[PDB]
Structure formats: C-alpha cells, structure tokens
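Let me begin by presenting the structure, written as structure tokens, before commenting on it.
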Amino acid sequence: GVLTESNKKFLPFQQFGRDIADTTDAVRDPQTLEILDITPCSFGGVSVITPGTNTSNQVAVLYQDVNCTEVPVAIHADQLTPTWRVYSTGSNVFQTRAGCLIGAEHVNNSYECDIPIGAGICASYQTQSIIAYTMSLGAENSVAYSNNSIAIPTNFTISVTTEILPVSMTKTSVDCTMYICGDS
Amino acid sequence: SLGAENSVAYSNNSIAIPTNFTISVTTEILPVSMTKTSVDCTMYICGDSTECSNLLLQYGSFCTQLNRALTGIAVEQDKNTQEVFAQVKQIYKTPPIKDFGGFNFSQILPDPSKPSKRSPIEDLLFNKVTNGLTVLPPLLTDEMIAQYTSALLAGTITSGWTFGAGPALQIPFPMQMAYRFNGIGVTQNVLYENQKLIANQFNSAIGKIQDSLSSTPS
Amino acid sequence: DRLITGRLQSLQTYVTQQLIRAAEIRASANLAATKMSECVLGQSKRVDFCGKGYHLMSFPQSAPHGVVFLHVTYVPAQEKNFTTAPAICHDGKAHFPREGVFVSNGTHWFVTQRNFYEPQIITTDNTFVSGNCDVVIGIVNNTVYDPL
Amino acid sequence: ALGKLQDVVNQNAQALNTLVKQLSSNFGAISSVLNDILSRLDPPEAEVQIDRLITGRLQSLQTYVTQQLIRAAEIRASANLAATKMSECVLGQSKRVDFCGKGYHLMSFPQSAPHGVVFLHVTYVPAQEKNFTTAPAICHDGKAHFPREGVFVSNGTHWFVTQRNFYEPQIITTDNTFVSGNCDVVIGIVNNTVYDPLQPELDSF
C-alpha cells in the first residue's frame, strides 16, 4: 500500500481503521501512535489505441485509473524492450478523466468520435499522427423560429435505408456424458 | 379494495360529450444505463501471489470468460445511451427570445446561470439521486447527455416533429399545437379560441412536476 | 485450491447476475429509445404509451443513468348527457355525420365533435346521405338545411 | 455493414472453442486425459484425480450453457422485434416515427440473410424548402376562417392555402376552409378575401 499521513481521528486505544468493505484504510504507528492512511498501490488496464494495420502501424497507449506520474515505475520501463520505453515517456502525455494517455497529441478541436476513450474524449488519426480531443455532438444549428414564419418543402426524396436484425443462432447441442467422459 | 365502484349510465340513445379539457403533464422514468465495472480475475482471486497464478493457469480461460463478459456489459452500457439520446444529427438551439405564444418552457430548457447547462428539473433530479475492481467512466459526460436533451427539446419546440423525419422546418409553436389537436380529433380552432387558458394550464402543469418529484422520494 | 475454488465461484455468480441485470437494463433503454422516437419526435396514436390520455407532445429530461419524459396530454373534462341518433331522415333519405355525432339539447339537433361539445347546425356539408330511411335503426326526423 | 449477424456468429463460435479448450485443462489434476490418469494410476487415487477433473469440466459446460441461455434470450428479443417490423412495415404502412426507417414511412421490402433478416425501408423525405409568412386564421366578414386540410401561407402579397408537407398553394375558397367564430378572439388573424365559387357564377347567370 501507500502509507500517507492521515487526517481522521482514531480513538486513543484503537489501532486499525476499516471502511465499508472491511478493508484497512488507516493504520496507527506501533511506536509513535502516528495514524496513517493506507491506499492500495496503483493498478489498472493498458489499452492500445491503433488505426487498422492496413491503414498504419503507429499506436498510442492508455493507462486507466492512474495519475500520469507513476507510469515509468509501474511499467518496468528499464525491464522491457527499448520499444516499450517509447510509450512509458515522451512529450505528448495527456491526462484524461479515464486515466493517462501517452502517445497522442491533445488538440483544441472537435470531430465525430472515432475511437472511444471515455469522459467525452475520443481519439483518431489525422495529419500524420494520433490525436486526442473532446467530441462535438454534431453541427450546431439555430432554426429561424418566428411567430409568423414557417418552412414548407417544395421537393422531396424517396430514400431506402437498410436495417439488419439477427433472427436465429446455430442450434448447437452438446452431449454432457461424452463431452465430460468420452468412452471412459 | 380494487377501486371506487362505478356505474356508467349506458342506454341505446344517450351519449356524453366533453365541454372542457385539462392539459395534463406527468412524468415517466426509464433507467437507460448501468455502472460499467470491470474486474480482473487474477487480482481478485490471487492478488499478490505468483504460485496461486500458476495453479490458476490450470483452470483454463475462466479469467478470459469473465473479463470478456464484463467488457461486453460495459460496451453495451454506452450503446444504450447512444441510441436513446443521439437521435439528432444536428444540435438545434432555442431562439434567443423565448416568446412562444404563452407556453413557458423555462422550467425544462437550460439556463446559463447554472454551471452545467441544465434546466431546473435536471438539477432537482441530480441533487435528489444519492482490489481489482475499476468503474470505467461513461463515454458521454453528463454535460453531453444534457446537450442532446436540449437539442431534442429545442427541435421539438421550434420545428415540431418535422425534424425527426426530415430537415428541421420552423413552425409557430401555437400553430404546432393546433396541428397536434387536429391529430387527436379536436379541430384546431379550439386551441386558437382558448390559447390563453391552454397555455396557462400547460405552464401550471409543468410547474407542479418539480414539487411532485422533490417531495416524493420513491 | 479450496480458496481459489470459492473465490472463483463468487466471481462467477457476480458476473452471471450482472449479465441478467444488464439484459433488463437493455430492454429498458430500448423502450426508452422507442419512447423518445415516438413520443418526442412525433405524436403517438398508441393508447397509454406516451402518458395516460391523448398524447400531444413529450419533453425529455436527463437523469443519472436514465431519462425522464414529461408527457403532455389532452384529457377531456366537464362532460354532459345528450341524446344521440345514428342518422337524421330529411326527405326520406338517411343522413350521417361526416365528422361528428348528432346530439340534441331537446329542441334542436346538432352535429358536434366526438371529443369536445361545439354544437353546429346540420347542413348538407356537415353530413352525407346514404339510401332511404327504412333500414337504419333509431333514425330520427329533422331538417337538413341547405345554404344553397 | 452486417455487424449484428457477424457478432452473433462470432460469439457463438467463440465460447464454443473455449469449452473445447477447457477439455485440455488439468483443473489441478495430474493430466487432462482421463485415459492417462487411468493407465498410470491405481483406482484408489485415479478416482480422486478424475473426480477433480469432472468437477472442473462440469463447471465449464454449465458456464457455457448459461451463457448460451442468455444469448438465446437476446436473439429472441431481436427476432420478436423483427417479426413486429415485418408485420408493421412490410404488411402495412407505419405511422410510428423511427420504427420503419428514418423519415415518413411508405413501405418496406424484406430480405433474408444467414441467421437473420434485412429490411429495406422506403421512406419519403422532404427536400427543398422555402420560408413563408403564415397566419392561424383569415378574417373575411367578421368571422374567423381556418383551413380544413392545410396551412395559410403567403408568397409575400398573396395569401394562399397549402398542405403541410408539399408546397402547392391554392386559392382560398370556402371549400378548402371552414368558418368558426369571429375575427376578435383568434390571435395573429390576418385579413384577406375568401372567394366563394358561387357569386361570380351567379353574376354570370
């Protein structure tokens, strides 16, 4: 865990602190009675954001539930290959609410979401490198409303859209006895 | 007692006809999404141990099955919201002057003073509702969901239903409500000849919703 | 081994229950989406789908993990007894209301709306003729005035 | 474009390979072949080993059966929606918005696909619009007039009446309108002439 100076108030004799889940969240010093928070060491997933291989071979990596500070220690940068060291550091380290994104250039723009990240952040590949941004929910519009105004079509289009719905699946059946036992 | 006993005055030559009407506003709630939680099998089952992981390698892809199922739930939780709210290609915006023939929508459309672009109803709603496990964030922030809600509300207020089926064609809101009365078999002139009363009942009914929601917790 | 078996079983039970609950939430979200498309982006003739009554419009509202629909409906009120007739015979011909229903306050016969009482005068434009008056049951005698 | 069908087929094929892959897992036994534990061990201990393997395989098969039992419900819900769509878009015209396609629905044509269906919704979408002045009513003789099947639009000087979804302006007669009340209660009423087809003819005859 990460023992940090706590601000809570234990009782004089109490030595342990547990949360709703019966997990220790505060500990007291055996010698000096210093009460300290216990926060589990960082952990999380590692996602690789990549345009299709038939499109490109660059990647950008995301670490969920981390402040960007602990990526170099947590990833074992010194232990992995020199290629992994590229995504353990760099200048383009952008922090989102989803975690820390290393390898994408945060921009001040908005487009359709292309590869989801989280908390409104979506990333894509345009000139020629990987970018990250905040999505725009379609073009803005102000309709010319007026107390004596209308809009009436004078032409029309006959469109044909396509909808697909799954109807059935394979009627697979497994023999429990022969599967578990075979001829035995 | 299932309910009040009631007897209709049926006959072979008696009809009853309405002479007035009441505009009723009522609230329907539907859950749309769920918390996206992804759990790692190894950290939950073994945690620190490495020998435990070697034994767990004998149980086959039990980790893969559980993780895959949980991620499927997570992606579905965002697909649901996307289908429910992102039904407008554009983002329609209310006109700067909110003069809509007497129908006051101020209780339902956002006011810039609130930091989040939320109407008073949405503020009441948010305020009222209160080891290898990670809660992933939603793909849409609550601000974005509110943005879709405002876009739909503006589209309906300013262009009727013409925007969900085609380009948004502006129509005067009293004229839109007349189209809607014609929709339920009541000729439009009833609305024109009663616009003040109709708008007033609509406004009062909209207002009562906040009180009916805040006091009643269930 | 025993601890791993137990913990694995607990995780499996959790995943299974979450999958079932997620299917329930998917159904609810699908119903919400249909409600948005059919009550908000249009007027619904479906009874009791967009609120109780004759649906007029619905204004959506967001919520934590959900959506709130405020339904606008027209509910008839202040009804009144009336005498009706399937038809009115004028010149030996049967006349039926084109868009309404014949009602009588006792003195005269009027055609009004099926949902709001605005009595009118029976003309050759408020009604249409079908055959003779020997077939309809309950037909009554009154004059079909012609503005021509 | 066939994402839904492919997802169903893949999810079925996968997880059917997971079950078979589990067939080569020890589950903490000495070997994942029942024959081998039998031909390398005496029954007193081969019994215990096979018992462990049976428990693991039973768990794996039960898990696969439960997953399939939930995916079957999902496909049932999809097929019930598709049967409803077939009935309400193919066998008739729907007034449900965004049910049979996006737009005003006209018809549909069904097509089949492996383990599923494909619908072609033919819809009517307005294309080119103008903007016009309008009015709730028209005053002619101290009586409010309203349209029967249309809306009152102006080309800037001439008030006309037209249908609500295609600009076809026609002359405002007493036939395409209807009189109700006076010109004092309506709000936004405008002044114009409701031509009666009778009096010009009467002057002619």
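Chain C is numbered as in Swiss-Prot; shown residues: 994-1141, in order.
If you check the header, you will see the structure was determined by electron microscopy, 3.7 Å.
Including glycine, each Cβ sits where the backbone N, Cα and C put it.
A natural variant is reported in Swiss-Prot for this position, C:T1027 to I, and the note states: In strain: Gamma/P.1. Swiss-Prot gives this note for the natural variant C:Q1071 to H: In strain: Kappa/B.1.617.1. Quoted from Swiss-Prot for the published natural variant C:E1092 to K: In strain: Theta/P.3. C:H1101 to Y appears in Swiss-Prot as a natural variant; the accompanying note says: In strain: Theta/P.3. Record note (Swiss-Prot) on the natural variant C:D1118 to H: In strain: Alpha/B.1.1.7.
Sequence features annotated in Swiss-Prot and their locations in the structure.
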residue: C:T1027; record: variant position; Cβ neighbours (10 Å): 19
residue: C:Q1071; record: variant position; Cβ neighbours (10 Å): 11
residue: C:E1092; record: variant position; Cβ neighbours (10 Å): 13
residue: C:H1101; record: variant position; Cβ neighbours (10 Å): 12
residue: C:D1118; record: variant position; Cβ neighbours (10 Å): 14
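C:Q1071 (variant position) is 22 Å away from C:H1101 (variant position) when you measure Cα to Cα. Applying an under-8 Å Cβ distance to chain B, the variant positions C:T1027, C:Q1071, C:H1101 reduce to C:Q1071. According to DSSP, C:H1101 (variant position) sits in a coil region rather than a helix or strand. Of the recorded residues, C:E1092 (variant position) and C:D1118 (variant position) place their C-alpha atoms 10 Å from one another. A separation of roughly 28 Å, to the nearest angstrom, links the Cα atoms of C:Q1071 (variant position) and C:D1118 (variant position). Residue pair C:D1118 (variant position) / C:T1027 (variant position) shows a Cα separation of 41 Å. In three-state terms derived from DSSP, C:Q1071 (variant position) belongs to an extended strand segment.
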